Each structure stands twice: as C-alpha cells, then as structure tokens.
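Undergrad: Let me give you the structure first, and then I'll get to my questions.
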Amino acid sequence: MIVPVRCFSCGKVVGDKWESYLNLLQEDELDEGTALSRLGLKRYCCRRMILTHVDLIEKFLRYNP
Amino acid sequence: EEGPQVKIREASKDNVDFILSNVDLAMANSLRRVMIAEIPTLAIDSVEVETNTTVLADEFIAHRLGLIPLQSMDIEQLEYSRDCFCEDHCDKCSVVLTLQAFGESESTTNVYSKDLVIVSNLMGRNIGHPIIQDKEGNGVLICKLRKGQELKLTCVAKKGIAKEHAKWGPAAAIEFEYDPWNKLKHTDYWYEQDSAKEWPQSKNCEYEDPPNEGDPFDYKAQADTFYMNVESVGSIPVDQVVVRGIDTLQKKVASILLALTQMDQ
Amino acid sequence: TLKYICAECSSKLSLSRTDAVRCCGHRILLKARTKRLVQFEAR
Amino acid sequence: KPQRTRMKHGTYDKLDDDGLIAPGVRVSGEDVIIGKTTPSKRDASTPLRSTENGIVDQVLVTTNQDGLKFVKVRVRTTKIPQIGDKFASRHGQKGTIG
Amino acid sequence: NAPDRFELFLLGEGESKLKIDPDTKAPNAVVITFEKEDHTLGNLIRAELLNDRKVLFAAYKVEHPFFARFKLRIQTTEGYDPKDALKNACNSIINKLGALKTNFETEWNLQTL
Ligand SMILES: [Zn+2]
Ligand SMILES: [Zn+2]
Ligand SMILES: [Zn+2]
C-alpha cells in the first residue's frame, strides 16, 4: 500500500526514503539506479524495496469517502 | 589488552567498518549473531486505536508503528515490562506516545514519525524519541490522509530483543568475511574455465598477501582475521551496537557461571 | 454519538424500528465503530 | 440479541441490541456475528466460522428491491506467513513453508 | 498453535538453565542441557573448551530447531572435573570479550566521524 518501513531482508529504514526517491526522479531528473545509490541503498535487498514498490495508497485516497 | 585485536577503516554515525583479529571464528560469529539478535532496544509494542478513518487497517498501521525506530540510547535504565512490578505498563518500563492527525487540506496530508509525541514521563533518560535521519526532519511515512480523514492513537513502547520480534534489532546488516584469498580452502570455487578469472576478488584482497604458487598447502593456519562492518538502524549509535554486542554476550556467559555456582548451594 | 453512518452523504443517524431503512434517502447504512477501543500488539 | 426463553454455544455477548456486533469488536471461535430470531423464540443466528477470528470491518444494513431488511458483516484478519502456507514462483512449482 | 516467541529466551516455569547428567558410555564425561539458548552459546563455549588440553571431548547440538535448548557433552582427562572445564572455558571467554570491548572502545575514540 505504502512504503514499507524496513527492508524485508535486513531492516534498513526505507520508509523515510520514498518522497526523496520520487523527487530524485522527477525534479533532479535522474535514473533509478543512480537515484537509489544517492539514497545509500547499496544492498540489492534494499534496492528491491523501493525500486518495486507500488504506491496504491495514492489510489485508495481518491475514494470519496 | 592482549587478546582480540580491533582495527577500523571507516567509521561513521551509521557504519563501523572494522577488522577483528586474534580470535577464533566462533567468537567473531557469536558476536555477529548477538548484535543481530539480542541487544535490548525500545520499540512500540502496543497500539490503542481511538479513531482510524484512513484507507489502512488498524493492524496494518500498528505493524508499521512497531517498525519506527525509537531512541534507545538509555535502554538499560528501562525495565522489561514483564519484570516491572507495575500492573501493566508504567514509566519504569515503558514509554507512551501519541499520534493525532487530521487531513485539513484539499492537498494530501502526510503522517510521519515526527508527529508521534511522548506523553509519558521520561525521567530524563534519553529514550523514546523517534529517530530522524532525512534532510527535512520527517522520519518515516506512517500514513497518508485525504481531506476529512482522521487518525487518533496511543502506543506503548517497550523494551525487547530481535529474537522476540525483528522490530527490536538495533542492527541493519553485518558484513562478515575472512580469508579473502581462500588460503585456508574453506570454499571450493565453481567454474567453467578458470575460478581466478570468473570470481571477483573482494575488497579485502588489498589487505592481505596473495599466496605464492610455489607452496605447500598451509595445514595449520586458521580463521583468525575477520573483516566486519556493522550498520546501525539509528536506534542506538553504532559504536554501541558493537560495544553492547560484546556486553550482552558477557552477561550471557557469566549467567551460566551463576548457574554452576547455584548447583553447589 | 449513536448508531449508523451513511454509505454516501456521511450523515450520522439512528432509527428503530421506526423508520424503515433509509436516510439523502440512500438505503445503505453502516454501523459506526464501537466506543469499545481495540488493542493491537504491533507485531 | 436473544436470551434463552435453543441458542448456540459461543456467546451472544458481543452483539448490540439491534442484533449486530459493530466495527472494531474482536471476534473469534464461534461468537454470534448476527443475532436472529424466529417466533416464544426459536434461534436462527449466524455464528462465526469455527476456525477463524479477527476484527469486524464494516457492517451494512439495507433492503432488497422489495421489503427484506438484510445485513452483511465483513470480518478482517491479518495472515502472517507460517509453517504449512503455500507459495509459488511463476513457473508452476508450489511449496509450503517447512 | 505457535508458541509465544518469548519462549526462545525466557525460562520456565519448572525449568532451570542447566541440567547436568553424568553420561554413561564413557569415563569422566558429562552431558549438559542448556535451556533457552541456541548456537550463540553452543558453538562459543564448545570452541573454547577445545583449547583446553585436559579436554578429550567437546561437542554441542540443537536437537530440533523448534525448541531453544542445546545439549553439550564434555569428557575430560582423569582428576579434572568437566564442571571446572566449563567454568574455565567460561572465564576464559569472559576475559577475551572484556579485552575486546576495551580494544574496540580504544580504537573508536581515534575516529573522525
Ligand atoms: Zn536490505
Ligand atoms: Zn512498569
Ligand atoms: Zn445519506
């Protein structure tokens, strides 16, 4: 639904990285590999967490109530 | 101080990259395990949901709260709730935090670990403060709110260890390596043509002599030098993760001595 | 408050067995959360 | 909510007087989820599925195109991966957690 | 049907930390059941026992991953009590970790953050 707090495999805090990663993509106009390295996500376990996250919360929020 | 030698190569507020030497593999390992598994830490262990009107389930959120790392610098001063003589939780063994958020904009409202508010009495122990590490002082994104949506909640942070639940682990990963050159022949390299070519040399090949080909296999040599790097999740300063790593292990072994002692008496 | 939220129009409401099941005039009604207050283990 | 004037084993304790539990209430086992009576009184209520539990999520009250007051109770549970749960890659081999 | 997860580290009731049984098939051997412990103490304490020369046997095992307990078997040369070897292996360990903590703390203060 939203950014998981920690990387499943090692527990790095990752839930604080999502807004910046969006920003790195759109306004610094960077690619995803470089984006994630700039966020210090070296271990590919951590990379997977943000790279494959799907932010469905953004759709749920469009419901009326 | 003859015994286990420590060096150090990087050190920062999040990682300490060190070389252990003059130790048997077991000990390097038990310390590795402990740091992952047994260092006491503070973390939300109970949520009371007053109103949730978000698009998430209460337990979905509750799950996330427990994963927010809390300041755990002074945790030995906090009691294990299960040992505390109080009825359930109190200031001697728990920290109580509040979350109130309302979305009062057409724009979409974010809820972060910075919005948690200590409401219990901290007795001036440095403990409980949610850990913040990003440039804008937000910490973790807990939730997101549409206009008119609401979230009111009370959590109790309690002392625990990784063994009980991974939200208590102070440590992220622990890089561990010895014998980068395979002198000891502890591994056996799979190959198509040449193992030398197909296998990349690790960082640590720089810090050790490559074996000279005109040489008998060294059959007495042992794993005694270890290339470690400990990464702290923030809830304790790294230097501590290692330090307290060593400590908890001491307390553990000593505790076995007190049991032998106790079966004379 | 009382008993039922409303599917749309969000109106807090309560009736029994007067009236019949309506609002808006929408005929879908939701029970409000208990005041009972639920505890979660955050595990 | 009926009270013995042939009911079911699990308690009726959790229902409000209109006959329905309410979102937030934690149910389990055999608890009466829906309280229904037939005229003193023969009991026709809906127990919760024996092997389950969770929290009540939404309760909806409404009517069919003619007459019937009817009712739908959604119940939420979280399910943590656990010995014996099934998992598969996208290549047609499942396995369970040993 | 899962047990509480605190049972990996929390003793009892009815349970004590150590059971010592006097083996059977070998002179001077002992079998210690450690409760609420795993490979962290097991491999450690054993490895150290094995640097004792008056120790002719040291070995541990976790019989099943579900329960947290290990069995540890020490046999020693005559006139040397295995319970004392365990003692010595422990003390020997308590030190080496002290030594290490201190050394680490030393190297830490040298650092520029
Ligand atoms: Zn990771
Ligand atoms: Zn207390
Ligand atoms: Zn309405």
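We number chain E the same way Swiss-Prot does; the residues here are 2-114, in that order.
Cβ from N, Cα, C; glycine included.
Dumping what Swiss-Prot says about this protein:
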- E:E108 to G or V: Transcript termination readthrough (MUTAGEN)
- E:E108 to K: Transcript termination readthrough. Lethal (MUTAGEN)
- E:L111 to P: Transcript termination readthrough (MUTAGEN)
- E:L114 to P: Transcript termination readthrough (MUTAGEN)
Undergrad: Which chain-mates of E:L114 (mutagenesis position) that are at least 6 residues away have a CB under 8 A from its CB, listed by sequence?
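TA: Looking at Cβ-Cβ distances below 8 Å from E:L114 (mutagenesis position), excluding near sequence neighbours, one finds none.
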Undergrad: Once the DSSP letters are reduced so that anything not helix or strand counts as coil, what is E:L111 (mutagenesis position)?
TA: coil
Undergrad: What count of other C-beta atoms do you get within 10 angstroms of the C-beta of E:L111 (mutagenesis position), across all chains shown?
TA: 8
